[PDB]
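Note sheet for the following structure.
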Amino acid sequence: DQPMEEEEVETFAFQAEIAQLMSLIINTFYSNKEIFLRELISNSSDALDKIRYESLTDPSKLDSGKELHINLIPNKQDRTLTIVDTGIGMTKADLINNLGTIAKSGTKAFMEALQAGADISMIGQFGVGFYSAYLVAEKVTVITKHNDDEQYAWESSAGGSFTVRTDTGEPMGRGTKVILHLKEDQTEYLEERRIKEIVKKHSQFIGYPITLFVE
Ligand SMILES: CO[C@H]1/C=C\C=C(/C)C(=O)NC2=CC(=O)C(NCCN(C)C)=C(C[C@@H](C)C[C@H](OC)[C@H](O)[C@@H](C)/C=C(\C)[C@@H]1OC(N)=O)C2=O
């Protein structure tokens, strides 16, 4: 009736500088942590620009979702804030290579900038804004579905490694879901008023609709 299923999980080590950056971010006392949302929203916009670009030539790539938008979903019960987009999504290699193992010139440049007095809010200018998620999350789970590929789950609690596996959770439409498992002292980002506030303050001019789902 219920034959056991089996799944192989792959664990990778973050490139040295990325691990260093995550450590700095996850432990920082920075007082303007709210910019994490702006960074994740900008990432979704980039993903949306990319699927839109592909649709310019191949309209069928939108069959998996014609609406290009961003959804924000807070969950107080399991203390998570999820940012979902119907962007291009990522392949398994996209996750393994571009979300952890391959060095990014911006990583060291950003840490050097901070040492030179830069502000953490500038992280996006160095192309490593995703990692700002750890300003408020103790763990980040990235669920992604690229056209013509399976759904994958990337996950890391910033202990120097991250995992990647074929997702067996709820199937999602094309796009990416960044699930922020918030730190116990950062639950304010689960509140409707707070979310509205930071979206209006840092992400009012986005090229795609953004919707907050409550209840
Ligand atoms: C975890 O989610 C993001 C993946 C990696 C992001 C990382 C490492 C990060 O910190 N910042 C980046 C933001 C980007 O927009 C971004 N896009 C290229 C350049 N324009 C912005 C100017 C990159 C480079 C690279 C990882 C893109 C992804 O590659 C599979 C993919 O091409 C794109 C589509 C994927 C993303 C931006 C993903 O976001 C969503 N929502 O899909 C960055 O590094």
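All chain A residue numbers match Swiss-Prot; in order, they span 9-223.
Heads up, header says this was done by X-ray crystallography, 1.8 Å.
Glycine too: its Cβ is placed from the backbone N, Cα and C atoms.
Under the heading of mutagenesis, Swiss-Prot lists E47 to A and annotates it as follows: Strong ATP-binding. Strong interaction with HSF1, HIF1A, ERBB2, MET, KEAP1 and RHOBTB2. No effect on interaction with TSC1. Counting only same-chain residues six or more apart in sequence, the Cβ atoms lying under 8 angstroms from the Cβ of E47 (mutagenesis position) belong to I131, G132, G137, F138, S140, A141. Mapped onto three states, the DSSP output places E47 (mutagenesis position) in helix.
Around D93 (mutagenesis position), the C-beta neighbours below 8 angstroms that are at least 6 residues distant in the chain are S52, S53, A55, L56, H77, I78, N79, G183, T184, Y216. What Swiss-Prot notes for the published mutagenesis of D93 to A is this: Impaired ATP-binding. Strong interaction with HIF1A, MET, KEAP1 and RHOBTB2. Loss of interaction with HSF1 and ERBB2. Los of interaction with TSC1.
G97 (mutagenesis position) falls within neither a helix nor a strand when secondary structure is assigned with DSSP, and so counts as coil. One mutagenesis experiment catalogued in Swiss-Prot, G97 to D, is accompanied by this note: Abolishes ATPase activity.
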Surrounding CB atoms that lie within 10 Å of the CB of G97 (mutagenesis position), all protein chains: 27
